[PDB]
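Trainee: I'd like to ask some things about the structure below.
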Protein chains: 4
Amino acid sequence: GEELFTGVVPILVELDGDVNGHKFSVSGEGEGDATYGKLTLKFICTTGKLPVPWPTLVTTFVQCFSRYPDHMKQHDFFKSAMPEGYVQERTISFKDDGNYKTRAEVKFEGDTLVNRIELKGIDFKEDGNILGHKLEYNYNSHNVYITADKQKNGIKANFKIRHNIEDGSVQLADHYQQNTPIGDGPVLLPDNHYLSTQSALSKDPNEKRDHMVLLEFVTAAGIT
Amino acid sequence: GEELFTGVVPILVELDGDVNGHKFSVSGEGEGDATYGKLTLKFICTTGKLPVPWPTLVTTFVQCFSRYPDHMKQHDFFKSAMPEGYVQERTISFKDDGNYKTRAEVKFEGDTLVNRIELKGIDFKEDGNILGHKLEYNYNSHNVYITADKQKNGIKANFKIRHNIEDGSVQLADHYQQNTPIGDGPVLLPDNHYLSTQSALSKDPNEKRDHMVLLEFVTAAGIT
Amino acid sequence: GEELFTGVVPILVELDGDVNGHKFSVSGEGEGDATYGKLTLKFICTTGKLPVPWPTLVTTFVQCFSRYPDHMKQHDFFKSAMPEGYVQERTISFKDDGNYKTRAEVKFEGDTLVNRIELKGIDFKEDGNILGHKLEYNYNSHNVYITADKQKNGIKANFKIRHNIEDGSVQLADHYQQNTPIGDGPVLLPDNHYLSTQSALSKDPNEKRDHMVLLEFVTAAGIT
Amino acid sequence: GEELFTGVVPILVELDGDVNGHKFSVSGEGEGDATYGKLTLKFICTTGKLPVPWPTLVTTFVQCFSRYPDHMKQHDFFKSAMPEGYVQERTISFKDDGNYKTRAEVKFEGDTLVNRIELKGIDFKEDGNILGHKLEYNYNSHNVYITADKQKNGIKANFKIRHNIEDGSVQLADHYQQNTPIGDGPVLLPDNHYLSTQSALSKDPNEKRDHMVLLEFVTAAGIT
């Protein structure tokens, strides 16, 4: 599984969402280089315009592309679970607002890693930061604290994303993640570490569709 | 000046620092693509190990590589000031700890844009987050609010960098920037906007020296 | 490109320079053996005496004779650019003194490999270590940090040559290199590696002309 | 003594050492040409692999091959001590780590010059640059500061070898040398000069044994 990610791996991300009844679809494509811990993805909203701010969907849009140092390659659940993959489920709870509930299948379809996602957002305020598109088109550093879930033979991850709002304030997004293999068998369960993840959101200036270009760096840490 | 930045421009960054008497030097090199607003820089500490956390230096280490949208290219001081350049001076005031005072010459030496810097740090606590290297190796999104300083024929920029600390706190870095041209030629002086800048710090895993690989995206905004 | 270099290849080096107004010329000749990663070169200053210390000119005087280990022969730009060659251009910037700026074309011309160079040094102190010939007739070990220059279809290399002074101080020569191929075909463009270079300056005791015999040993490394 | 060295003299070097308990042996062989001040030596570790970085042992493995300019030949102890030879004894003291202590007898044995050495290093950090093999396979330029030792009818030499560490730092090896002749014979004892030494470490690519090819150029200087 691990040696599937030594080179640059093509990604394909595919979301079918619904936030407050607003159905939308994005098609992402990029490449990952787990060796450097970098993701390069471009997301198009193929249904028109994104009913939510693109920032709120970074984490929904393949942590198996994280750079795990040579020692804690023992704690790398994500790649271990490949090429069959894993199922990533989240409940992204935006403070003073609703929530997204995702369920994704991150797996190798051929030589390309695909993150096929289904998201359902509910309870969102039209006047709030997500539907009112009050979030800046930027992204900050977060630590994805991962812990084993012995019970489901997968992992669980908890973290709060800080979304910068245009007035100066921050919209907190509470992720409660869980990943479990699609796999017939063996996955490396981890001891408590984190993914130090950093992201930079941009725009292809020659691109008319509503899109996001995501540049992300992910490094496993917290184990000496 | 502006057309110097339409392609990918080689960068060279050169710092000579002194934080609390600790003299250090870094040599950065990369490339910038102002068209996309992206910087790719790798900094080596050529004097050994960095007495400060690499994060504290990101800002010191070429905003003439920002992507200014087609309706505010009139506000782009940075590129207008080229190839002679500008002098960027900062007082980076880390809350409750000490401060860096930089003075840099960002200019074209040949086909490559060089940021030759001189930094001097004072009133840093050994026990504090900078000398105690308590900052995470990560970087968040910031907005560099730029305003004209008509009398020095330059600009001023104000912003607070949020440095994430390993215990869970944030070390605030107050930048008070000023840029003034090197050439006698006239420059473009802006109406109040900001650079939305985002960064992602990584490591070349094949690199033994103390270094930082900086991936940064900069986009001018706040003018409709 | 690569198989031109599997034997001992005749070199012929020609410099015309001008440092602070002082025109000079050297003719170098010898042989390079890439299998070993060794150069045997002798430079004669054909205009009499060399206005600058012969060590300041060692990097100016055929990195295509680097020994690339088998596992990293995909990373050898220098030989891939052959026979048509490349153009090595540098800025050797002597700390606290002047700078050389060189432009050279390294290419095969019949059976031999010719490094034709033009150098222009400006802003030197006449009392400095270079014009004042304060440099020991020796040489150190240095790593030539190569990075790819996808745009110029070539490479950039960065290094500080340590030039030991008579009084036991060191004169750093910052070298900012850039190679672009002469021919039009594709070339091998590399991942960050370095050329481990070692040189030893000697004199032909049977030679009356101002000269330098250079024994160099160059070895690519940095990729496991 | 002097006229033994006017041609190319076969060398044969033999070390038996013990660093931290690790016994090893090397057999060196080559040739020295005092006229040029050059050594052509190849060292094979005959006990397999060398427990220490081959650079750490270059000064241990025939300064009688230094080129003395005709005017300071009266200052060449090393060759005056021949054929019966001298005994070079050193303390190579690796800053912040262990020390070698060597004792060697350099003398002719028939037509070749033999440096028979015994080395004992103790107090090495196994995580250090020497046992941890953190030293680049290269070598710098150094001045061997010779002083007379009237009292032991020989010489003392003092110098700090700069050993470049893979992370770009330098490991100083303080060398404290003392040569005394072996034979009854009168020796030439010198005024303060130095041996300008230069070396370049290479590999025989057709050699499977742990080895080092050393090209050295030594030139006496410091007396006008």
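To match Swiss-Prot, the residue numbers of chain C are left as they are there, and the shown ones run 4-64, 68-230.
Structure method, as recorded: X-ray crystallography, 2.4 Å.
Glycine is no exception: its Cβ is also placed from the backbone N, Cα and C atoms.
What Swiss-Prot shows for this protein is this:
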- C:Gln69 to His: In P4; leads to no detectable fluorescence. In mut2.2; shifts fluorescence lifetime from 3.03 to 1.94 ns; when associated with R-30 and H-145. In mut3.3; shifts fluorescence lifetime from 3.03 to 1.88 ns; when associated with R-30; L-46 and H-145 (MUTAGEN)
- C:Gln80 to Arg: In Azurite; shifts the excitation and emission spectra to shorter wavelengths and increases quantum yields compared to BFP; when associated with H-66; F-145; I-150 and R-224 (MUTAGEN)
- C:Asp103 to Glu: In mut1.27; shifts fluorescence lifetime from 3.03 to 2.85 ns; when associated with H-145 (MUTAGEN)
- C:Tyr145 to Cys: In mut1.9; shifts fluorescence lifetime from 3.03 to 2.74 ns (MUTAGEN)
- C:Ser147 to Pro: Increases fluorescence at warmer temperatures such as 37 degrees Celsius (MUTAGEN)
- C:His148 to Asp: In Cerulean; leads to improved quantum yield, a higher extinction coefficient and is 2.5-fold brighter than ECFP; when associated with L-64; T-65; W-66; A-72; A-145; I-146; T-153 and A-163 (MUTAGEN)
- C:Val176 to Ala: In mut2.1; shifts fluorescence lifetime from 3.03 to 2.50 ns; when associated with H-145 and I-198 (MUTAGEN)
- C:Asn198 to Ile: In mut2.1; shifts fluorescence lifetime from 3.03 to 2.50 ns; when associated with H-145 and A-176 (MUTAGEN)
- C:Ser202 to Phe: In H9; increases fluorescence at 395 nm excitation; when associated with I-203 (MUTAGEN)
Trainee: Nearest to C:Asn198 (mutagenesis position) by Cα distance: which of the mutagenesis positions C:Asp103, C:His148, C:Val176 is it?
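Mentor: Closest by Cα distance to C:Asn198 (mutagenesis position) among the mutagenesis positions C:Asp103, C:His148, C:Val176: C:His148.
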Trainee: Provide the list of mutagenesis positions among C:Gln69, C:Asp103, C:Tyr145, C:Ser147, C:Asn198 whose C-beta sits under 8 Å from chain D at the C-beta level, in sequence order; use 'none' for an empty result.
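Mentor: Answer, by Cβ distance to chain D: C:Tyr145, C:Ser147.
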Trainee: CA-CA, which of the mutagenesis positions C:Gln80, C:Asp103, C:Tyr145, C:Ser202 lies nearest C:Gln69 (mutagenesis position)?
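Mentor: That would be C:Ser202, nearest by Cα distance.
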Trainee: Closest of the mutagenesis positions to C:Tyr145 (mutagenesis position), Cα to Cα, picking from C:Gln80, C:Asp103, C:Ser202?
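Mentor: So, spelling it out, the nearest of the mutagenesis positions is C:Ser202.
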Trainee: To see if you understand the setup: which same-chain residues, six or more apart in sequence, place their Cβ under 8 Å from that of C:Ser202 (mutagenesis position)?
Mentor: C:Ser147, C:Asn149, C:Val224, C:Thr225, C:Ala226, C:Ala227
Trainee: Here's one to test understanding: among the mutagenesis positions C:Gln80, C:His148, C:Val176, whose C-alpha is closest in space to the C-alpha of C:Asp103 (mutagenesis position)?
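Mentor: That would be C:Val176, nearest by Cα distance.
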Trainee: What same-chain residues, at least 6 away in sequence, bring their CB to under 8 Å of the CB of C:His148 (mutagenesis position)?
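Mentor: Expected: C:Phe165, C:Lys166, C:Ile167, C:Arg168, C:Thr203.
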Trainee: Reduce the DSSP letter at C:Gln69 (mutagenesis position) to three states and note it down.
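Mentor: DSSP assigns C:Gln69 (mutagenesis position) to helix.
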Trainee: Out of C:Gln69, C:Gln80, which has the highest number of nearby Cβ atoms, where nearby means within 10 Å of its Cβ, if these are the mutagenesis positions?
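Mentor: Of C:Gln69, C:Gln80, the one with the most crowded Cβ is C:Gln69.
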Trainee: Identify, among the mutagenesis positions C:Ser147, C:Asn198, the residue whose Cβ has the fewest other Cβ atoms within 10 Å in this structure.
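Mentor: Taking C:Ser147, C:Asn198 as the mutagenesis positions, the minimal 10 Å Cβ count falls on C:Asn198.
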Trainee: So, three-state DSSP: helix, strand or coil for C:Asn198 (mutagenesis position)?
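Mentor: It is coil.
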Trainee: Ten-angstrom check, please: count other Cβ atoms within 10 Å of the Cβ of C:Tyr145 (mutagenesis position), all chains counted.
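Mentor: Result for C:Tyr145 (mutagenesis position): 29 neighbouring Cβ atoms inside 10 Å.
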Trainee: If you skip the near sequence neighbours and keep only those at least six away, which residues in the chain come within under 8 angstroms of C:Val176 (mutagenesis position), Cβ to Cβ?
Mentor: C:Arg168, C:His169, C:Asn170
Trainee: Is any of the mutagenesis positions C:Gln69, C:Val176, C:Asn198 near chain B, in the sense of a CB under 8 A from one of its CBs, and if so which?
Mentor: C:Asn198
